[PDB]
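**Q** Structure incoming, see below.
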Amino acid sequence: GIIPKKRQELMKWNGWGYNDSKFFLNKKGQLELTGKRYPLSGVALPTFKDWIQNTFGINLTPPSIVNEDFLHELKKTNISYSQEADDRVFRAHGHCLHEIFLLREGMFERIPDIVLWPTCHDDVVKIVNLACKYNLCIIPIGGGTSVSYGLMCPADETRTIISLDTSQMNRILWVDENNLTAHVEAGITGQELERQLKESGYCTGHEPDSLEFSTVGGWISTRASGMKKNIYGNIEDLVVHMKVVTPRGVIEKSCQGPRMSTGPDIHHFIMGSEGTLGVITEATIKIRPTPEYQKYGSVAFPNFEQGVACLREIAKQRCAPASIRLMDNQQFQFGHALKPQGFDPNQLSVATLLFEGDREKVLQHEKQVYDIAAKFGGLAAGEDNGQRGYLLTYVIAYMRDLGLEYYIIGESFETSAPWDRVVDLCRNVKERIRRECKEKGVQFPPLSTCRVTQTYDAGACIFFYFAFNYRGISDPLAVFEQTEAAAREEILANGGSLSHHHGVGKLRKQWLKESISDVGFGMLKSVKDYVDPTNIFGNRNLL
Amino acid sequence: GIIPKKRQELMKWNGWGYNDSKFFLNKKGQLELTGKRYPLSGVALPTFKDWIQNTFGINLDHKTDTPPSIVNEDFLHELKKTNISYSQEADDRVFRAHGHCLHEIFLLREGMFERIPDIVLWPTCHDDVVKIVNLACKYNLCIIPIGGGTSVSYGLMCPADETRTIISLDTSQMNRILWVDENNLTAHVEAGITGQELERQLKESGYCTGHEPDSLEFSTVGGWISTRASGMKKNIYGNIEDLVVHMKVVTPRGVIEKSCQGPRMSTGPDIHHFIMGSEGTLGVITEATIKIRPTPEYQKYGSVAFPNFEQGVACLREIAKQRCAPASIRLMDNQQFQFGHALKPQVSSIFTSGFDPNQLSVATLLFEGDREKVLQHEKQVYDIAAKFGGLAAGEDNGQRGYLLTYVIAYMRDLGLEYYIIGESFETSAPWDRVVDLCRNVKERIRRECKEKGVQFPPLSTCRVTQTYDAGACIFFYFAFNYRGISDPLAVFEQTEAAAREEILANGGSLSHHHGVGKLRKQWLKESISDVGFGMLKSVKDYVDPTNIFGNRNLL
Ligand SMILES: Cc1cc2nc3c(=O)[nH]c(=O)nc-3n(C[C@H](O)[C@H](O)[C@H](O)COP(=O)(O)OP(=O)(O)OC[C@H]3O[C@@H](n4cnc5c(N)ncnc54)[C@H](O)[C@@H]3O)c2cc1C
Ligand SMILES: Cc1cc2nc3c(=O)[nH]c(=O)nc-3n(C[C@H](O)[C@H](O)[C@H](O)COP(=O)(O)OP(=O)(O)OC[C@H]3O[C@@H](n4cnc5c(N)ncnc54)[C@H](O)[C@@H]3O)c2cc1C
Ligand SMILES: [Cl-]
Ligand SMILES: [Cl-]
């Protein structure tokens, strides 16, 4: 649960997650996740092979450049550090498909020169002051799970780049049971956070799909969103307090009030700042008693549009359960192919549901939901089919490394949009992808899929998967990366946002000024130029 | 509900609200509000005089030019070409030279302002605002935007040593609903529309915002966004920062707006939060998209009495812990309970003055939404309450407390005719500090007054007015009879500063909703750290580099 210093002992240098977990074919020729870590671990998936085959038409380093008298002064603090190639390479990237290619195939252009491992707030203060004194460049890293190029080192950064690794700065500092808050160190992962809260009878309920590795500091930095936000809030509702070390000095409010009116909220200057302003070291987060009961469910709809209209109605009545998701037909069948052991089934769409709270309330709420669904032609599809798409939630990123071994490339991307744009966006965006792949010479129709993943009063988060069999293609990355950018253009033309939770990093920089206005961009820059005049925090995300 | 241009035709020039609405003594010597505007209007309040006498020690017998307009003639020339409506009349300028602080109100009654705006403009749309801002760059002018003029933090006071021509940029003619989107449940509005007129207009469509601050008859969308306003039913509808989905802001550097109308994004720090709470320092909010909701099918009032205030707080804490706070829940201390009881129709005899009626606190409750849910919910709340000693005090006591809300501000003016000065002030605090903060702040107040030579013990009262997961908003009221005190405004001002210091030392914030204005400037840096303060200043220096927006709030 604590990320160890040498990450490659536990985690894959060249892909997602733990060394001991990959898809392989078992002794019966069926796909299976190796290892003992998950629910799905060791569970044969008899129809997954057949699904992959039908869907995709397949069968089956630079030296360290670091100052000698900086290094000297660092030796004084006994802060742990490393200049080893694997250590720097492990931290030179996140989890974009571009990045995960290179790794396996070539080498990166720039990697950190030196990794540092602070264990507390004061360590981070010292590091930041050394960086000021000796003109060095810092890139913070927590889980390393960025999907937005947020950790890529600018290839023209000629300063020494410090990788400031927050993974040893990872304690629950205090739990305040009267105020239901917990003060934690920013390097704690979501797993280690919940596991510890759970022993006192509390949780945070913040469940991004990367919680095994993503950290509190990361969440704040990227404006992270979790599967159960309908109950617990997204990151900007969970955080009541934070402490940030910048070159200019330390940021922190003096009181733990729940809500204030003392000028523009400075917390909001830091959430989303994507590593560009300083290091978030500590944060206070709301907690909640561990829910009494959990119930899964699912609903089948005659088509995707009926499903969307139902999710709209559920949001309009303000009775979304802990989680509700609507998959289109493709993503359904994906799902249904992964089972252990009326309607037209080619347009048929499926919502999955998660209820949690008092057992009394769950089954009451559940009934209100299926009654609403029934007005749209919804029909209960059973708890097991619901319980699946959610026990399957944390495997999906192991699947990418399995596609790559068979010449399949895919990646996800997401947006949020007002309710009245959701249907046209899904359609036009899934169709632009298909159009671009054919025009770029992809030989097989891509996987082009969407789901509705979060509901809000004023609209929805939409999630896309895109993948294709690249064989016979000259330059597969370029095609892919051109098709993704075209999908983004389709997204923005259909009134969707630049991003709902992934952030901007360096992947989506080119669209920011248009998204937030020129003066908006100027405002961000003006904070940057004040907090960090000498651009110590030089990952160049956002701006 | 639209503010017409010459406000003093309708509103008091020297205090709260409407001309037609003030307290007076009726033909049988009972206090009574004039006019026909409120539910209490024209209703004799037979025990209100007694309560005032018991509480303040007065009889209720003993009662109690402008700077020239300096404006560049060329500016004026270009201003006429735009056909934007304007005034240099002294009463338009003085009306817009203040908000509703005691201190301001007092000068109004007793003297003249040091500095008042030099010209009042009334833009009717966004492009008018762009024009004005451009004219202020060109002619080196200062702009102070005003909506309702209901600020209570000095937010509208013109700094005395501002030497540039000051435009009072009044937004009240900028008041249309531009579209109501029933698909997305949003409404796009001009920022000068009042709470009253917004809700009246949405209601005709079957919708509401449910944003209900006590100043809603006058306060504006732009105002709310500027001050980070909180309304009475936030538990259901959210505070301003939850309600606003979109905004357009004209600043000297250009116009801020996002390019989409999505519910939630991750595109860097959220610039909407750079403008929320900006108190007129950065530019003009011209238009906003706000969430709306179907008009609630059903409302119910209720009330609960508790053995004491502590028990009341523990119950609110539990209700918040179970996440079942209704539309509105407010807990009043014994003094406020007694106050409310004195606002009732039965006429007492002049020869008369298991719960103790002098420690007992009362929670007022509002539930709204679907009949079925309301009712279920109401049960759940009383079931909880009953474990803290709570007894139902009846639907009429709840209804009264909430009907009373919009008249309390007319009592301040009544107080002032009889030598009583009073002012409210608020904070937010974690749960575990609430009971102590209330006990200590009230006791600081009573000690400062006595030390300052106040004769009769002051009214010092609180209520817990909002619940959150992490804490509560606490609202205080403070008043005393100043009669026979030398410099009464000084004694008052210093006692309020002392109370603020007690608040901060008991783990409370600088403000929950009133904001910082010019009144709390000295505490801000400590509140947000120096670097925090520094970031604010850098956005100010970038968006308004010549300080056109010169009201000098916050920084
Ligand atoms: C398989 C997978 C599933 C995912 N699921 C979700 C999801 O459900 N919801 C969601 O929101 N995201 C999701 N993400 C994206 C990602 O996990 C989040 O953006 C997460 O917040 C990043 O946290 P991290 O600790 O891994 O940060 P990192 O990847 O280490 O860094 C993220 C950015 O923040 C900066 N940073 C990191 N720590 C600090 C610090 N303490 N101080 C200052 N800056 C810092 C870095 O410089 C970088 O720019 C997913 C990603 C993957 C690969
Ligand atoms: C009796 C009474 C009850 C109150 N109750 C509450 C309450 O329940 N909740 C609460 O939060 N507040 C309350 N207040 C405080 C006040 O009404 C709120 O702060 C409200 O938001 C102010 O709105 P307004 O339109 O009157 O703004 P104004 O007083 O006109 O201006 C407020 C500030 O915003 C700036 N400003 C105004 N319009 C714009 C604009 N369009 N663009 C940029 N800047 C602008 C002004 O320069 C000023 O600094 C109350 C006040 C009184 C007197
Ligand atoms: Cl994700
Ligand atoms: Cl108020």
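Numbers in chain A track Swiss-Prot; the residues on display, in order, are 81-140, 155-435, 457-658.
Technique stated in the header: X-ray crystallography, 2.4 Å.
For all residues, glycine too, the Cβ spot is worked out from N, Cα and C.
These came from Swiss-Prot, pasted as-is:
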type	residues	note
BINDING	A:234-240, A:303-309, A:316-319, A:368-374	FAD binding site
BINDING	A:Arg515	substrate binding site
DOMAIN	A:202-384	domain 'FAD-binding PCMH-type'
MUTAGEN	A:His300 to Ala	Loss of activity
MUTAGEN	A:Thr309 to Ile	Impaired FAD binding and protein stability. Loss of activity
MUTAGEN	A:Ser367 to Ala	Strongly reduced activity
MUTAGEN	A:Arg419 to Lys	Strongly reduced activity
MUTAGEN	A:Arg419 to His	Loss of activity
MUTAGEN	A:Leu469 to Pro	Impaired FAD binding and protein stability. Loss of activity
MUTAGEN	A:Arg515 to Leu	Impaired FAD binding and protein stability. Loss of activity
MUTAGEN	A:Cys576 to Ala	No effect on activity
MUTAGEN	A:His615 to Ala	Loss of activity
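Please go over these features one by one and say how buried each is and what sits next to it.
**A** Cβ environment of A:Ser308 (FAD binding site): A:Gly236, A:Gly237, A:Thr239, A:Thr283, A:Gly284, A:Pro302, A:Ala318 lie under 8 Å away, each six or more residues apart in the same chain.
In the shown protein chains, 20 other C-beta atoms lie within 10 A of the C-beta of A:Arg515 (mutagenesis position).
DSSP assigns A:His300 (mutagenesis position) to coil in the three-state reduction, outside any helix or strand. Long-range Cβ neighbours of A:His300 (mutagenesis position) (same chain, at least 6 residues apart, Cβ-Cβ under 8 Å): A:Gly284, A:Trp313, A:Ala318, A:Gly320, A:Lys322, A:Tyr326, A:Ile329, A:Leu332, A:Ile379.
According to DSSP, A:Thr309 (mutagenesis position) is assigned to a strand segment.
When Cβ atoms from all protein chains are considered, those within 10 Å of A:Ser367 (mutagenesis position) total 26, not counting its own.
Within 10 Å of the C-beta atom of A:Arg419 (mutagenesis position) sit 24 other C-beta atoms, taking all shown protein chains into account.
The secondary structure of A:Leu469 (mutagenesis position), as reduced to three states from DSSP, is extended strand.
Under DSSP, A:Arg515 (mutagenesis position) is assigned to a helix (H, G or I) in the three-state scheme.
For A:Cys576 (mutagenesis position), the count of additional Cβ atoms within 10 Å of its Cβ stands at 27 [all protein chains shown].
There are 29 other CB atoms within 10 A of the CB of A:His615 (mutagenesis position), with all protein chains counted.
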**Q** Using CB under 6 Å from any atom of ligand 1, narrow the recorded positions A:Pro234, A:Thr309, A:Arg515 to the ones that qualify.
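**A** From A:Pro234, A:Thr309, A:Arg515, counting a Cβ under 6 Å from ligand 1 as near, the near ones are A:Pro234, A:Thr309.
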**Q** For A:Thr370 (FAD binding site), what residues in its own chain, 6 or more apart in sequence, show a Cβ-Cβ distance under 8 Å?
**A** A:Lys643, A:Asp647, A:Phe652, A:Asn654, A:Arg655, A:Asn656, A:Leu657, A:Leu658
**Q** Looking at the mutagenesis positions A:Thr309, A:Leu469, A:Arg515, which ones have a CB within reach of chain B, meaning under 8 Å Cβ to CB?
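**A** Near chain B - Cβ to Cβ under 8 Å - we find none.
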**Q** Name the one residue among A:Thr309, A:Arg419, A:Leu469 whose Cα is closest in three-dimensional space to that of A:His615 (mutagenesis position); these are the mutagenesis positions.
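**A** Looking at Cα distances from A:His615 (mutagenesis position), the smallest one goes to A:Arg419.
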**Q** In this structure, which of the recorded positions A:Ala318, A:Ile374, A:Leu469 has the fewest other Cβ atoms within 10 Å of its Cβ?
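**A** Across A:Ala318, A:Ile374, A:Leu469, these recorded positions, the one with fewest Cβ atoms within 10 Å is A:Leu469.
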**Q** So which one is it: of the binding-site residues A:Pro234, A:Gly238, which has the fewest other Cβ atoms within 10 Å?
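**A** Least crowded of the binding-site residues A:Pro234, A:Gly238, by Cβ count within 10 Å, is A:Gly238.
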**Q** Give the sequence-ordered list of residues that share a chain with A:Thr309 (mutagenesis position), lie 6 or more positions from it, and have CB atoms under 8 Å from its CB.
**A** A:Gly236, A:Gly237, A:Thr260, A:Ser261, A:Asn264, A:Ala280, A:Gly281, A:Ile282, A:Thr283, A:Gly284
**Q** Determine, using Cα-Cα distances only, which of these recorded positions is closest to A:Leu469 (mutagenesis position): A:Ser304, A:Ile374, A:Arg419.
**A** A:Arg419
**Q** I'd like to check the chain gap: with 21 residues not modelled between A:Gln435 and A:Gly457, what is the distance in angstrom between their CA atoms?
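**A** What separates the two Cα atoms is a distance of 24 Å.
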**Q** When you measure from the Cβ of A:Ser304 (FAD binding site), how many other Cβ atoms are you left with inside 10 Å?
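**A** There are 24 of them.
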